[PDB]
Amino acid sequence: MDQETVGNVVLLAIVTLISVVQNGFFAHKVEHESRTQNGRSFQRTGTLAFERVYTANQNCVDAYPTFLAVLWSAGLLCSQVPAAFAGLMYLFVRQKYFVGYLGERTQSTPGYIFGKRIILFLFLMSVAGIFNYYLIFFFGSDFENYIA
Amino acid sequence: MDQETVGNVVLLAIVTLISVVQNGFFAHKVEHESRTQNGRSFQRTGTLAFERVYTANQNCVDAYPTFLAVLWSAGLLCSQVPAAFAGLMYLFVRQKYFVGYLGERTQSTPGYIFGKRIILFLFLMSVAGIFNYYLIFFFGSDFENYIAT
Amino acid sequence: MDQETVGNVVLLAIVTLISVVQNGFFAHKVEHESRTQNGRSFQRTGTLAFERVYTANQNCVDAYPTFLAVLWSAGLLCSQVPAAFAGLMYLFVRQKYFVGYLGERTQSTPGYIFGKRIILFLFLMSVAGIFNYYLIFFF
Ligand SMILES: CC(C)(C)Sc1c(CC(C)(C)C(=O)O)n(Cc2ccc(Cl)cc2)c2ccc(OCc3ccc4ccccc4n3)cc12
Ligand SMILES: CC(C)(C)Sc1c(CC(C)(C)C(=O)O)n(Cc2ccc(Cl)cc2)c2ccc(OCc3ccc4ccccc4n3)cc12
Ligand SMILES: CC(C)(C)Sc1c(CC(C)(C)C(=O)O)n(Cc2ccc(Cl)cc2)c2ccc(OCc3ccc4ccccc4n3)cc12
């Protein structure tokens, strides 16, 4: 890997490897609940605590992809720094969402979706460069200097 | 990012950002159903409108990854154009499948599949370049002019 | 795409295209069970053959992303070979896990967490170069 390049991605790699690890966690607190009983054949309906976790997890597992998307698209098609930071916050919301979705009655994060703002934003850096590029492509070329 | 490069990917990016947005939709029509279904927390069951939506959605969520795969592999490993268009249709099938799945509840709609032809194709462009590359690696270098004795 | 570059990824592409196809299969053995036992909504603990499959499947579909991640991170950020191989074994565990999580009456494999060691490893190649790069930058 060309040391230069690796430089301008290291952040998204980091953040990604972070989320990669937080992910295995969510997937671990799902083992706890499938174990505390007859999950011995992995019954996908252990109850209250296990149904509350497999739920919270299988809600973050649907977010991962569509997040990673704008995490990079807004990482290459536009500044690898803000893209990687906003992507880091997303790992914070994911924590505080997969957390509150623990249980104990009440409205345990009655949401499937969460950090709408983050991905919305990331998607805006993506849509940013994606456009700004079309400019560098047209009125970026032309600029004819017929200095003959 | 290198202006030239960004150029030969802008389409996959576009199609991708499209699908990213259509995705957020699927996950929005799932919030409507978990909301009217006056729930406290949020279970995977409780209605046929919400159980029909969370289903349609969580069928497209299984497909996103395995599609994104061949969308790019067939986008870099061969033509960024067809790859990007084919991937565009896929977002049309996804629309028409995620739509028929609940509204009609008419036997003809059910199914965890949608667009096997597209991904299959995209996968053929990826398997295309992947091989053709092995040639350029092996035979592309050849040129028996060295027998100019 | 630059023939040189395509060279240093063809492995991860290969393994990936493989897992892409193994994936479509898992998604096929899920069609068989939704067909033999009808349904429009697969969200209530149903047929033990189709509930056993949609489970096994929707257990590998949560793994795909978090695996593909370290598959490449550990493929670019460090050796395209080991990364590609390790990722290959993961496709074998996947087969052996999504297989035992079927059977019949037999103790259908529990725990949807699998190949912990592979991803762990791949994650270490990624965390490898990720750091080693910081040295080449500093030293
Ligand atoms: C990089 C790591 C995390 C150190 S290696 C690793 C590990 C790391 C180890 C060492 C065992 C650990 O932390 O305990 N655990 C377990 C784990 C990970 C993070 C935390 Cl907080 C706590 C426990 C894992 C578990 C699964 C796993 O497999 C991948 C996987 C497969 C299916 C999934 C389905 C849904 C969601 C995530 C999924 N993840 C790889 C690893
Ligand atoms: C342009 C954007 C990127 C869609 S901004 C955005 C938006 C845009 C708007 C409508 C203004 C909003 O924030 O209210 N909604 C809402 C939305 C999205 C698409 C459509 Cl049709 C209609 C409304 C969102 C919702 C979620 C969301 O991300 C989180 C998320 C988490 C888990 C998911 C699991 C499966 C599928 C998608 C998932 N999405 C980003 C956005
Ligand atoms: C590109 C392919 C994979 C070669 S053609 C194909 C195939 C191959 C077959 C069915 C024989 C074919 O298309 O003619 N199956 C099923 C399959 C897979 C392995 C084997 Cl052995 C035999 C049959 C598929 C399934 C889905 C599919 O579409 C993509 C898709 C969409 C939703 C998914 C949801 C969860 C998991 C994976 C998903 N994959 C394309 C194909």
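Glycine too: its Cβ is placed from the backbone N, Cα and C atoms.
According to Swiss-Prot, the experimentally introduced change B:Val20 to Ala is described as follows: Increased affinity for the inhibitor MK-591. Residue environment of B:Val20 (mutagenesis position) contains 23 other Cβ atoms, counted within 10 Å of its Cβ in all protein chains.
Under its mutagenesis entries, Swiss-Prot includes B:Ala27 to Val with the note: Strongly decreased affinity for the inhibitor MK-591. Of all Cβ atoms in the protein chains displayed, 21 besides its own lie within 10 Å of the Cβ of B:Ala27 (mutagenesis position).
Listed in sequence order, B:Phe50, B:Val53, B:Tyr54, B:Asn57 are the same-chain residues six or more apart from B:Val30 (mutagenesis position) with CB atoms under 8 A from its CB. The note that Swiss-Prot attaches to the published mutagenesis B:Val30 to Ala is: Strongly decreased affinity for the inhibitor MK-591.
Quoting Swiss-Prot on the mutagenesis of B:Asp62 to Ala: Decreased affinity for the inhibitor MK-591. Under a cutoff of 8 A between CB atoms, and with a sequence separation of 6+ in the same chain, the neighbours of B:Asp62 (mutagenesis position) are B:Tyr112.
Other Cβ atoms within 10 Å of the Cβ of B:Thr66 (mutagenesis position), summed over all protein chains shown, number 21. B:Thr66 (mutagenesis position) falls within a helical segment according to DSSP. According to Swiss-Prot, the mutagenesis experiment B:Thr66 to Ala carries the annotation: Strongly decreased affinity for the inhibitor MK-591.
One entry in Swiss-Prot concerns the mutagenesis experiment B:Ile113 to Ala. Its note says: Increased affinity for the inhibitor MK-591. B:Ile113 (mutagenesis position) counts 16 other C-beta atoms within 10 Å of its own C-beta, drawing on all protein chains shown.
One entry in Swiss-Prot concerns the mutagenesis experiment B:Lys116 to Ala. Its note says: Strongly increased affinity for the inhibitor MK-591. A simple way to gauge crowding: the CB of B:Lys116 (mutagenesis position) has 12 other CB atoms within 10 angstroms, across all the protein chains here.
B:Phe123 to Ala appears in Swiss-Prot as a mutagenesis experiment; the accompanying note says: Decreased affinity for the inhibitor MK-591. Residues near B:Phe123 (mutagenesis position) in space but far in sequence (CB under 8 A, at least 6 apart, same chain), listed by position: B:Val70, B:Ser73, B:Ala74.
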Distance, B:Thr66 (mutagenesis position) to B:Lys116 (mutagenesis position) (CA atoms, angstrom): 11
Listed mutagenesis positions adjacent to ligand 2, that is, members of B:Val30, B:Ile113, B:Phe123 whose C-beta is under 6 A away: none
Contacting mutagenesis positions, sequence order - B:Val20, B:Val30, B:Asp62, B:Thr66, B:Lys116, B:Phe123 vs ligand 3, Cβ under 6 Å: B:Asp62, B:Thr66, B:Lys116, B:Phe123
B:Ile113 (mutagenesis position) in three-state DSSP notation: coil
